[PDB]
Each structure stands twice: as C-alpha cells, then as structure tokens.
Amino acid sequence: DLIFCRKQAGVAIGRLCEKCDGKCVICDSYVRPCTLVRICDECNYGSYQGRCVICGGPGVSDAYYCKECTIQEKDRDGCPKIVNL
Amino acid sequence: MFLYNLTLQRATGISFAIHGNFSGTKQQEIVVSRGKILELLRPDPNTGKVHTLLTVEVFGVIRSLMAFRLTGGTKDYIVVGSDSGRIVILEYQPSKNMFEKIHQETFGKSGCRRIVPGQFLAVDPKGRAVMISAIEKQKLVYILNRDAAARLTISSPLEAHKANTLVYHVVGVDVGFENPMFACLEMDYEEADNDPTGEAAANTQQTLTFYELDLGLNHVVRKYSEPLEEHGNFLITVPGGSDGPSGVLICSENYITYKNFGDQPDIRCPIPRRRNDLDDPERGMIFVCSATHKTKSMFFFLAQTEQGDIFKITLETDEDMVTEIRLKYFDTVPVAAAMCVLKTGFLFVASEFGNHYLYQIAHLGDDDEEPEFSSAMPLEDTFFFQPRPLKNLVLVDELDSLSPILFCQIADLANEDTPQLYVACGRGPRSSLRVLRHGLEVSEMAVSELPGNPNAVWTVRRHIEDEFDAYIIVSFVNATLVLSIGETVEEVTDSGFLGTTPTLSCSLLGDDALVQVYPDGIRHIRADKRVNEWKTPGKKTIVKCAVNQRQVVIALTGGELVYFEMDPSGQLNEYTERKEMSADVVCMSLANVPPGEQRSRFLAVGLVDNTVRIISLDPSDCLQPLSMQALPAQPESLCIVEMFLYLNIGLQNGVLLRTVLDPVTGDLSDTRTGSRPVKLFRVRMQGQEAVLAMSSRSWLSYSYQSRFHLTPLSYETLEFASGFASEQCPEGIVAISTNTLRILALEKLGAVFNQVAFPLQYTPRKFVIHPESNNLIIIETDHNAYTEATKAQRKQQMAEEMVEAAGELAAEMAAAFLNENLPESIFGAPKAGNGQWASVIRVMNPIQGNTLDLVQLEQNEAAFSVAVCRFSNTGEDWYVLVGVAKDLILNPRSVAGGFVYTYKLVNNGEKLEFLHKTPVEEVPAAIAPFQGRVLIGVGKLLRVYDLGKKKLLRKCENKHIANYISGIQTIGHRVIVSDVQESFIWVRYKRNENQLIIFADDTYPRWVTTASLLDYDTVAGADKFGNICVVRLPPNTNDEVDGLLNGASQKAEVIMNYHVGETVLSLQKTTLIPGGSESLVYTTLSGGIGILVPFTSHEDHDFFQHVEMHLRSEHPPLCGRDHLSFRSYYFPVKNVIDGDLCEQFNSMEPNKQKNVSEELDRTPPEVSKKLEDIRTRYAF
Amino acid sequence: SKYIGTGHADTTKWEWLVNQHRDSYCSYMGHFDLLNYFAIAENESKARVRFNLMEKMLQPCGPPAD
Ligand SMILES: [Zn+2]
Ligand SMILES: [Zn+2]
Ligand SMILES: [Zn+2]
C-alpha cells in the first residue's frame, strides 16, 4: 500500500524528518539532492501541514529530488507524498 | 573531432508580437518572439524608427506570449508558455536592461506534447487569472494576486480537464469585475472513434464553451456550451464592463459571428470578396490575424484575410444588446502573423515571411465614399469591393528579414578578396536574391572634388551650446580653405583663420575662442576679430599637437613638451616646465576633459623611439614620466576614448593594438585586419565616442555594452575624417579621398551584414554558378499558381463572359478590368488550384541585378533540380539540365511523370537555347555532373546519363535505394545519396564493369534536407527537425564490393549530433575572412546564419567545456528549459560546445561573473579575451 | 494506462497509427520551423495550414474496422 499521491502539485514545499533528512523520496538515494519537492493542497492542510513525505513524522527540513531523478524528469509527476490506504 | 558553434546573424522571422508599457513609463514597447529568441523593440514616435533594445536567447520553443497588468499598476508583465512543462512570468528592468524572472510554475514534462499545456495561453482582462491549455484534454488556471509590497503572487493551479476534447483557441472574456470567464472552441472526438461507417466523423460540430472561475469558492466550472454553425478559427475578445458589451467574435470560413451568453441573439456577417477575383471559385476565405484598438470613446477591430486585405470592424450596440456588425475595407498589406495598433497612431505589421513594416495611421475616423457592409443588409450572393493602393496608411519604416532562406552560396563572384553570401530567399511574388557583405554601408552625404592636396578637415562650431558647426578647414600643400554652412557652402571670408600655410590643428579652445596651429606657430582667435600669436623661435617647426578645450600641448623639433592652459579668465597661460627627450613625437592624444573634472591627466606619447609613455599634466605632478612601453613597429596615431577608458595603438601596417587606460596595461587585443599605415581619427557613433581607424580599408571600432566590434565599411581608402553636423544631417563624417572632398554618413544600428536585393517571380528552389561568366542560373517554382499565359487567357475569358451578362451591353467594365494589373508583390498572386504549378528558369548577373534570360515552362510543370556541366563526347560546350515534375499532387502524393530539359548556354553564358526534352517515369529530384556524364535521381532510381542527339541515353542504373532520392553528391571515386527518410547511402561506380554498387549505409533514419562533403570519408547532414550530424566511414571500410540489419553489409559511424532549433537548408565548408581558417557555415529557414568550427588543441576544448558546464547551472535558460536537454531534442549531443550559451558570460552581473571565473582559475577579462579569440579566428 | 498514447498486448494497428498521426499533427503545430516548411511547400498561409491540421485531427487514417 506504498503508493504515491500523484495529484496536481501546488506551491507547498515538501518536508523531511530527522530520520529521512538526506533521502530522495522516489528512489531513496542519498547522493546529490537537486530539485525541491512540491506537494498538493490536500497533503498540506490542517494537521498535515508539516510532515515527512516519506513516513509522516514531524518535518525538520526540505525534501529534494536527486540529480538522477531530475535528469529523467521524474519530478514532473504529481504529488510524491507516500499515502497508505 | 570537437566543434564549437557560433551565431553570426540571428533569426529575423517573427512568430508572436505583443505591445504594452513594459518599462513602466508612458511610452509603449513591443515584445516579439522569434523561434527561440525573445526581443524588445521600441518605435520612436518622433521619427518612426524601430530600435532594438534587448534580445535574449531562451534555448526553447516559444509557443504562446501574453501581456497583463494588475489593477492599479503602471507596468506590464509577460507570460510565456513554451515547450517546457513550466509557465514563466517575466519583468523588464529598464535600468539593468534585462528580463527578470518573477515566477516559475512546473506542471508537466517537456517537449511539444499533445496533452501537456503550453500551446494556448489566455489571461483575464483585469489581470486576476491566467489559463494555460494544451491541444487536448488538459487545462490549468492560476490566480494572480499582489502583496502589500506590490509584488506579484501566484497560486496553485486549478484543473479543468475534459477527455476526448480538442481545443482550437482560448481567450479570456471581459466582464465588469465579475468572476473571470474563459471562452474555448472545442471539439469532441469520442463518437468519431466508435463509428466504422464514418458518419459520426461528419455531423460533428464545434462548441463554444465558457469556463467560469469562482474566486469565492476557488474552482472552475463549465457554465455554457453551444454548438456552432460551422468550424471556426481564432476568437476575439470584445471589450466589456463599462465600455462595450461582453461577448466574443468568432472568425470562421466566409463569416464572422458575434456571440454572448444570456438573451443576446447571434449576429452573422459574411466576409466581402474582391470584385473580379482570379482565384479558384471553390476556395473559401478566412481571417488570419486581428488587432483591437480601445479608446475612452469607442473601439474597433482590424482583421486581415489570406489575400492581405484589412477590414475595419465596428459594432452597433444598444444599452446592452448588439444589433449589427459593420465591415469596411481599410487597406491591403502583406499577410501578417501579428498586428499591433499603438497609441500615438502607429500600426506594426510583422509578416509571415520577408520584411516587416511600421505604418502611420494617417486618416482617423472614416470620411469616405466607399461602401460599408453590414449584417443588417439582406443578400440572397456576397458582398464585393475593389482593392486599391494605400489610402489610410503611410509607410514609415521597413525592417529587413532574411526569412525564409532557401538556398545559399558563399563565393567571390565580384573581384573583391572577401567572399560574398548569395542567398535565394523569400516565397511567392515577394521572393528575391540577396547579396550579403560583411561591413557597414556608407551613406552618401556630399561630394565636391576640388583640385589640390587635401590633408585634414575638422568640424568645429562657434559656440559650445551650438548644434550648428562654424567652419571646415581643408589644408592644401600650399594653402588651406575654410568654409561655413550657409546651406550653399562655398568660400568664406569672415572666419578669421585665413591660413596662407597649412592648418594642422583647428580646435574650439574656449566657448567661442579658437586655436589655430600651423607649421609656423599658433594664433589664438577670439569671438571678436582679435588674434594673439606665438610663432616659432628660429627653425623649429611643429607637426603634431594635442588639443582640448581646456589645455593644448604641442610638439616642436626634439620632443620639447610644451603645455598651455586656459583658466576661467579665458586666455592663455603656459606652464613653466619644458621637458625634452631624445626624439621627436609621432603620436600623442589628450582625452576629452569631462564636464565633471577640470582637466585631463593622461597623455600617451608615441615617438620615433617606438614607445608609448604615459605622462601626467595636472598642476600637482604635471609632465614627468610614469610608465613606458615599447612598440612592435612605427606608430602613426593613438587616441584615448570610451565606448571605463581605453586607448588604441595604430601601427604603420594594417594591424591594430589596444590597451585599457590605467597606469598599467590591463587588456590586450590585436586584430590582423592591410600593408598601409593606420590612421586613428575621432568620430561619434550612437551619440557617444568611437574611433574611425583607417587603412587600405577603413574600419570602425566600437564596443557596444560590452560588444566589441571592428567592422569595415563599404567604401575604399580614405586619408582623414572626423564627425560632422549640419541642418542637412546633424551627425556624420567628413572624409577625404584622392582628388576628392567627401562628406559621408553611417546609419546602421549594429549589424554584421549589409545586403542588396533583386526581385524574383516565384519561390526560388536552387541556383548554380556558371564557372566562366559567373552568372547565376536559378529555378523558381510555386504551387497553387498560374503561369503568365494561363493568367492572361483566364482574364480574357472572364472579360468575354462578363460582357455577355445579358444586360444593357451598354457600359463596359470589361475594358477597365483588362488594362491595369494590380502588382502581385503588394496584392498577392492569385492562388488558384490544388494541382496547379508555375515554374521559371532565369539567368541573372550577380553584380548588377539584370535578368539576362528567362524561360517560362508550361502550366503544370514544376522544376526541382538544375545543373550546369560539360559532356566528354562533346567539346567545351556548356549545358543546363532542368528536372521537372508533371502533374504532381502532394496530399495524397501522385505524379503523372517527369521531364529533363537540355539547353546549350551560348553567347558567353547569357542565353539558353532548347535542345531536347527527355521523359522519365518519376520526378527527377537530383542532377549531378559525374566524370564527363551526369547522374540523375529519378524517384527511387539512380541512373547515369550521357548526352545524345535527340535525348539523354541511359547508361547505368541502381535499383536498391530505399524510398526516394533527394540529393546526390560525388567525390572523385564515390557517390553519396540522400534518402527522404533514410540518411545516407554510399555507392561506387565501376568504370570498367559499368556498375553502381552500394557498399555502405547508416543505422539511423534521417529526414535529410541537405548534405555537404567534408573529406573523402565524412559527410555533414541536416534534417527537417532541426538537427545537424556528421557521419564518417570506419577505417575498415572496403570500397571494392561486387545486410546484417536488412541493409548494407558495412555501416557508418555517427561522430557528431547537435540540435540547432531551426531547420537548416544549406551547408558549406568555406573560409570567411582573408587569412582565416575554414569553418562549416549553415543557413536556417528563420533567417539565421551560423558556423561550426573545429578545435585544434585539447586545452581550448577543455576550457570551453568547463565554461559551458558552469554556465549551464548558474545561468539557466529564461523560459524554464534544460540546456543539455534542448540540444538533445531528438538525439543526444555529441562533440559540440554551445558558444551561444558561452558568450552569455559577457552579459551576466559582475558578482556571478566572478563566481564563474574564479572556478576556472581566471579573471573575467581573461575569459572575455579567450571567448573573443576563437570568434575572431574564424568569423568576424 | 492513464496517459494517452500508451498501448498494451491488445492494441491494434489502427489505434497505434492514429495515435502517431495525432501527435505528429500536434508536433507540427508546436514547432515553428516545421510549419514554415509546410507552408512554403504547399504555398499557403500559416494560419490556413494550422486550421487544416486541426481539421485533420478529428479523423486521421479514416473511420475504424467493421
Ligand atoms: Zn531520486
Ligand atoms: Zn520520515
Ligand atoms: Zn498529494
């Protein structure tokens, strides 16, 4: 049930927690963070305002795509928030 | 092989154009889009000139361009939608002269895609919402707001997707501060994909859909949708709110409709037609562009048809309802892609091809007798009008544009030493052959040759607030003559100089105090008739001086440095110290003392010593040596100048030096550009300083906002010159030649080529050069075209049929219809028919423009190939071969046959005489001389042909080429074939076996447009999609042959791949400058010219690679594109460095220039010099 | 599957070919110098070529089978 949200991303910036701080959301790499992550409006609302996009804990820093995912334009899909059903 | 790309002349074709107050002031500017270049223009309301302010390469494909303004603001923004998945908003900064990116919003993947938005862009007329749309289901809406600091904020997008839907056009609707509305022309194709009968494809209508954005609820909803009568092209926003109703104008085939939601009925008006039209009666009529002009009292529209007819559309209204649409014929101009109506009464026309125009709207209102059509008028049958020459408009300016370039040849067809560029460009009756030369064009100002020995001429005015000069003083060897401008310039007496001996310095000393220096001394002259004279002690005689309106230094025999000064009293006081050195001066120069300071300090001194010495002259440390630097040769003159301070060093040869003004030299640049001494003279270009260097050829040296240019001029040698000013022309030059006294002018705002044009009849396809006479043999061909004879007989037919209209047979419009033919270069050619062609063969002299011979072909014959050659079985006679198609249909493709014509080219290459005509079963698309015979590509077939007495004799044939032969090129042993869809086939001709054998091919499909041989093994190719590639045979390649991929056994390797962004149609290896290196020059369909040059060392390649790497990150493309991804559009880049990205280093800000330069272990001036070196090595 | 133009093991020749015809026409509308080439080749205004391509967008390759 690890599925990405894949909704139209807005102006909200994705956040990472203390455990996931250096990670890439899509491929889980740690090398060369390149592009700032954007999330949709339903992922950024109320109690969901600041939360890790990978796990859902309290965010502390910005989420980034890696250079490898940026080269393949994998930052052009929807909201990359991990959502469980 | 590693290549460096440089642009020599940018594209000049316009795709979109918007107007607005982009600088925030009250003047209006236009932003035009080239394919990949953004450009800001400003037309002068005083003279009507259009000046270019800024031009930026965006490294993408611009697809939509809008302007918008927030409520209460005075500045317009720019919204750009491109082939990236981003929408960008830009702001022009007048004080920095650059485009500042305000916002970037990413929504999808890059490229020109079906369902990713970026093709359509609409904006709310009040500026609170913007809609970006694709051709398919996806649409997005952004809300635009403003914070308390008056900066622009953007929201997250709202989706309005709708599957199985096609969009023709989107516009925002003007409401009165109500919820924003957007109108769309839409079509649903779901039913058409499920019906195998094909009846759901027909019976399918366009809808006009309205989308309402509810700012209170924050969502987009479909409110209204209505089916239309027929399919329409673009929409027009009608101004609403408190000035006008709020609807849309739908432009359609033969009609224009007004529509609004509510209780408003639909109003239709048919488009008028030209009386006695010569075009095919089955064809309809559409509008191609529009322009709105809103005034605080009324509004109207300007729409143009495909024939180039502009009509003026007004709207007859009620309190809220519209009742009539009225159309009135306005004028005829070339077919435009965009039209902008400017306040202060100017109309800007950007044509689809050829030159662009700016018109003055001379006649406001409409007080005329010509009829006005209406929607209320009843007609069973259509309206008719008569096209006439311009009545409402006056032509004020014309901007040159090389788009579209179709064929090019670089060659020295005149007997200069520099080659010229012969360019067949243009389409239809506006085509032409243009000759391009590197230089500036000297405008003739005045000529009166007087006998004597002219040496020098100044242009000094009587006052300092004077814009009118006082005198011009040309010195003989025995005397001089000094004149004034009484608009009838001749001898003058009350000047006060009256020099019996020559005059070597004439300066404006005071406000109206003049310094006259001559070999026997100096006589300072007042405003009143008074002279104070200091003459020579004994036999020492001055030759050189250095003047300035506050201080005057002189040079007697022996380097005796004598400095004067004129203090606020207004008279002479000489300094105490006279420093003398070993030799006599040959050069010095005093910088123009600025109004900010009191006097000039630096004085470069060039002597027989061959050393520049820098000396101070302020009362603190005046006249004592500071720094000396030897010379490479004998100097003639130097000059401290600006446009920050530099000096220039002229040698006695045709070579130059440069050194930036400082206590120590900081920059160095030498250009081998003569064998004759350089003369450095003062002039003023662009209203600021510039130096006119002179040699066997005369050059102008001028930086331009850090754009250094050493450009020659289109005239031969001179010997002295300076600025000029008069009621006749307040800004010019006074130049002297052998047995001549000239005044000249230069009025071209920073161009690289000057061009002359010669008109043609149809679209030129290809031309060849006669080797003996240097004449050009051109073929011109057009589709949907009549020949001359068919036009004449069709017109006679229409006359005889309109005279028998069965009606008093008493008044003849037919004799008036037959007399004068409206010019096709102004009113267009009658485009009539679908399989109709028109072709012509022309012999032209390239020096003049005269047509030597003209052969017209039959109606439906279309020429595609031409060649000039000699046959071995004949003598030294020349022949011209023309390949012609017969009854060609393009879609679906069908042809009846082909012919090859043969002519004898007699009378010293001036006349063609028909010999015979050989039939072939397909279009002969390529003809190439080959070993005393000729090769012809007949569709899929490659044939050898020898000359016969009654026709051409087939000798050999290969039948294994894939699809269609589009080009043939031969190097002595081998043949290179271009396929329409496959790239390249290598063939060998077996001379003794009489065989054509394929021995190599490629592994990629390429849509080849042109090809160029680089050496015995390598070929340079171009593509329809905008790519250039280089293909080389491996060294293993065996030539002596008697498939592995369903192809040939041996393959060729691709060693170069580059995306240019525009379609290349010409490639040629040549040397552009005398004494330079060979480069690969290409030509583009948008009017651009560029080169690819090889690197010779690994160090230069590595340095430029690192520059490109670092500039890719810290200076990204403006519209959101990835630079490496753009040059890898269809294939990945291979061994090319983008020098158009690299030269953007000179236009960054100093902080980022330092951050970039300190990584390359270098300073910005060194990087700039290294960038200029490789450019001046090959190109200009 | 949600992207228009993708296929699967049951895709027919007709669907494949109409998909590539449709995105070919969109690519022609997008790229500025391809439309120039076509408008010079067939001697028409660029607005007319654009409108013709949009009209051809509806049913390229004819109506489907059976
Ligand atoms: Zn990643
Ligand atoms: Zn986490
Ligand atoms: Zn989400």
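Just so it is clear, chain A uses Swiss-Prot numbers, and the residues here are 7-91, in order.
Using the three backbone atoms N, Cα and C, a Cβ is placed for every residue, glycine included.
As given in Swiss-Prot:
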- A:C11, A:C46, A:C49, A:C85: Zn(2+) 1 binding site (BINDING)
- A:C23, A:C26, A:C58, A:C61: Zn(2+) 2 binding site (BINDING)
- A:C30, A:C33, A:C72, A:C75: Zn(2+) 3 binding site (BINDING)
- A:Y36 to C: No apparent effect on cell growth, localization of SF3B1 protein or formation of nuclear speckles. Alters the structure of the presumed branchpoint (BP) adenosine binding pocket within the splicing factor SF3B complex which may lead to decreased binding affinity and thus affect pre-mRNA splicing (MUTAGEN)
- A:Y36 to E, S or A: Alters the structure of the presumed branchpoint (BP) adenosine binding pocket within the splicing factor SF3B complex which may lead to decreased binding affinity and thus affect pre-mRNA splicing (MUTAGEN)
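Distribution of Swiss-Prot features across the structure.
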| residue | record | CB count, 10 Å |
| --- | --- | --- |
| A:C11 | Zn(2+) 1 binding site | 18 |
| A:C23 | Zn(2+) 2 binding site | 20 |
| A:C30 | Zn(2+) 3 binding site | 27 |
| A:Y36 | mutagenesis position | 10 |
| A:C49 | Zn(2+) 1 binding site | 21 |
| A:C58 | Zn(2+) 2 binding site | 24 |
| A:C61 | Zn(2+) 2 binding site | 12 |
| A:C72 | Zn(2+) 3 binding site | 22 |
| A:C75 | Zn(2+) 3 binding site | 21 |
| A:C85 | Zn(2+) 1 binding site | 23 |
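With a CB cut-off of under 6 A applied against ligand 2, the recorded positions A:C11, A:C26, A:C30, A:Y36, A:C72 are reduced to A:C26. Report note: the Zn(2+) 2 site is defined by A:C23, A:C26, A:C58, A:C61, and the residues of the same chain whose CB lies within 8 Å of the CB centroid of those residues, excluding them, are A:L22, A:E24, A:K25, A:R57, A:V59, A:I60, A:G62, A:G63, A:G65. Only A:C33, A:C72, A:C75 of the binding-site residues listed as A:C11, A:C26, A:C33, A:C72, A:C75 bring a Cβ under 6 Å of any atom of ligand 1; the order follows the sequence. Residues A:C30, A:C33, A:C72, A:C75 make up the record's Zn(2+) 3 site, and a Cβ search at 8 Å around their centroid adds A:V31, A:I32, A:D34, A:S35, A:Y71, A:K73, A:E74, A:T76, A:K80 from the same chain. Of all the binding-site residues in the list A:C11, A:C30, A:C33, A:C75, the shortest Cα-Cα distance to A:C58 (Zn(2+) 2 binding site) is found for A:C30. The Cβ of A:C26 (Zn(2+) 2 binding site) has 20 neighbouring Cβ atoms from other residues within 10 Å, across all protein chains displayed. For A:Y36 (mutagenesis position), the nearest neighbour among the listed binding-site residues (A:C11, A:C61, A:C75, A:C85), judged by C-alpha distance, is A:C75. Each residue contributes its Cα atom, and for A:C49 (Zn(2+) 1 binding site) and A:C61 (Zn(2+) 2 binding site) these two points are 13 Å apart. Among the binding-site residues A:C11, A:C23, A:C33, A:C46, A:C49, A:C85, the ones whose Cβ sits under 6 Å from an atom of ligand 3 are, in sequence order, A:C11, A:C46, A:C49, A:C85. In sequence order, A:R12, A:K13, A:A15, A:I45, A:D47, A:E48, A:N50, A:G84, A:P86, A:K87, A:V89 are the residues of the same chain, not among A:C11, A:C46, A:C49, A:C85, whose CB sits within 8 A of the CB centroid for the Zn(2+) 1 site. Annotation note: A:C85 (Zn(2+) 1 binding site) sits in a coil segment as assigned by DSSP.
Across the fold, the C-alpha of A:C75 (Zn(2+) 3 binding site) and the C-alpha of A:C23 (Zn(2+) 2 binding site) stand 21 Å from each other. Looking only at the binding-site residues A:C33, A:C46, the densest Cβ neighbourhood within 10 Å occurs at A:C46. Taking the C-alpha positions, the distance from A:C72 (Zn(2+) 3 binding site) to A:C46 (Zn(2+) 1 binding site) comes to 20 Å. In terms of C-alpha distance, the listed binding-site residues A:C23, A:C26, A:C30, A:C33, A:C61 place A:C61 closest to A:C11 (Zn(2+) 1 binding site).
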